[PDB]
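**Student:** Below are the structure tokens for one structure; questions will follow.
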Amino acid sequence: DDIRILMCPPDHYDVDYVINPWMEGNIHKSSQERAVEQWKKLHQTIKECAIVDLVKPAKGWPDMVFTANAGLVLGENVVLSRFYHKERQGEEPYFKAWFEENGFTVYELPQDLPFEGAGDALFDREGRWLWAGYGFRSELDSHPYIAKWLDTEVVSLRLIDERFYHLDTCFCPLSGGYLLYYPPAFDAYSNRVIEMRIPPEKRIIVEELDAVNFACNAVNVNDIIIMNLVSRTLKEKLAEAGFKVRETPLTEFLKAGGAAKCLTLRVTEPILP
Ligand SMILES: NCCC[C@H](N)C(=O)O
């Protein structure tokens, strides 16, 4: 029914540490005023397509803007993220409070078992299974917990490129059976697993030039796809598949290694038969 997306404004946003390669050399290189403008434009674009809910940002946790990593939602349930890095672990109580205040039933992993939420685990849009990344942030051993808690098949995919350290930076299930992804971010076995399930006519394969601009980090609502700047080649492939592309600049967030999809969490994920 209704589609609702959770975002968190950049009131306290900065690059203060280095926990992925995009952040290297970028400490205090973000413009907070430009980040506000970019986030506001993204917020407006998303709000034209879905309801947007907000969680108040916490000072001292600049990556809280990246709500995709708050947890993994299905129905009335959420698996709360347990961050790999101490630099984001302080976001956990704030996200937990939002989920509890908004009526979700929260599952929590053991403190020593990292898992970084929808940013690292994305449902097939027909609900057939959950694609779950591992290799840099989420632990493979977390996947059976998610499978049981959410009663879903989990298809584990191994990330091999430190630039593409969250599943959502290189992999984006879309409506209509389509999958937008960057194959070199995955090992050979994981590519074979993807290929077994998604036939060639449903694959929208990005090249490295688009991948490094976070083309796969896209927000898809129905036939609309929202992302950072991408090539005309990719835009034409998406248009041929039936999608309406909306671009909005996110350079200040790429300095932290995230883009449009990372700045969002779809909190209405229906359970489908
Ligand atoms: N999904 C984007 C998260 C970006 C953040 N700086 C991190 O390294 O977790």
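Using the numbering of Swiss-Prot, the residues shown for chain A are 3-275, in order.
Determined by X-ray crystallography, 1.1 Å, according to the entry header.
For all residues, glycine too, the Cβ spot is worked out from N, Cα and C.
The active site, proton donor/acceptor feature in Swiss-Prot is assigned to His168. Swiss-Prot lists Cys264 with the feature active site, nucleophile. For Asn22, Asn71, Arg90, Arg139, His168, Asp170, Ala258, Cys264, the entry in Swiss-Prot reads L-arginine binding site. According to Swiss-Prot, the feature L-ornithine binding site maps to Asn22, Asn71, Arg90, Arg139, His168, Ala258, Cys264, an assignment based on experimental evidence. In Swiss-Prot, the entry for mutagenesis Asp65 to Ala states: Significant loss of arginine dihydrolase activity. The structure shown retains the original residue. In Swiss-Prot, the entry for mutagenesis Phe68 to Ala states: Significant loss of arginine dihydrolase activity. The structure shown retains the original residue. Here Swiss-Prot describes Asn71 to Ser as a published mutagenesis experiment; the accompanying note says: Transforms the enzyme from a dihydrolase to a deiminase. Quoting Swiss-Prot on the mutagenesis of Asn71 to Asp: Produces equal trace amounts of citrulline and ornithine. Annotation of the published mutagenesis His168 to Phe in Swiss-Prot: Complete loss of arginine dihydrolase activity; the original residue is retained in the structure shown.
In terms of burial and nearby residues, how do these features look in this structure?
**Tutor:** The number of other Cβ atoms within 10 Å of the Cβ belonging to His168 (mutagenesis position), over all protein chains shown, comes to 28. In the three-state DSSP scheme, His168 (mutagenesis position) falls into the coil class.
The number of other Cβ atoms within 10 Å of the Cβ belonging to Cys264 (active site, nucleophile), over all protein chains shown, comes to 26.
Mapped onto three states, the DSSP output places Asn22 (L-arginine binding site) in coil. Within its own chain, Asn22 (L-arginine binding site) has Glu164, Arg165, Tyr167, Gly259 as residues 6 or more apart in sequence whose C-beta sits under 8 angstroms from its own.
The Cβ of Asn71 (mutagenesis position) lies under 8 Å from the Cβ of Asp65, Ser83, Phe85, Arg90, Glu93, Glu118, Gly119, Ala120, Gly121, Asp122, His168, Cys264, each on the same chain and at least six residues away in sequence.
Cβ-based neighbour count (10 Å, all protein chains) for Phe68 (mutagenesis position) stands at 28.
DSSP classifies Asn71 (mutagenesis position) as helix under the three-state reduction.
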**Student:** Just to verify a number: CA distance, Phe68 (mutagenesis position) to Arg139 (L-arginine binding site), in angstrom, no decimals.
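**Tutor:** With the alpha carbons as reference points, the distance is 14 Å.
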**Student:** Name the residues of the same chain, 6+ apart in sequence, whose Cβ is under 8 Å from the Cβ of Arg139 (L-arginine binding site)?
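**Tutor:** In sequence order, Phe85, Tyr86, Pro116, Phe117, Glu118, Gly121, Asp122, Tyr167, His168 meet the Cβ cut-off.
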**Student:** Within 10 Å of the Cβ of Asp170 (L-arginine binding site), how many other Cβ atoms can be counted across all chains shown?
**Tutor:** 30
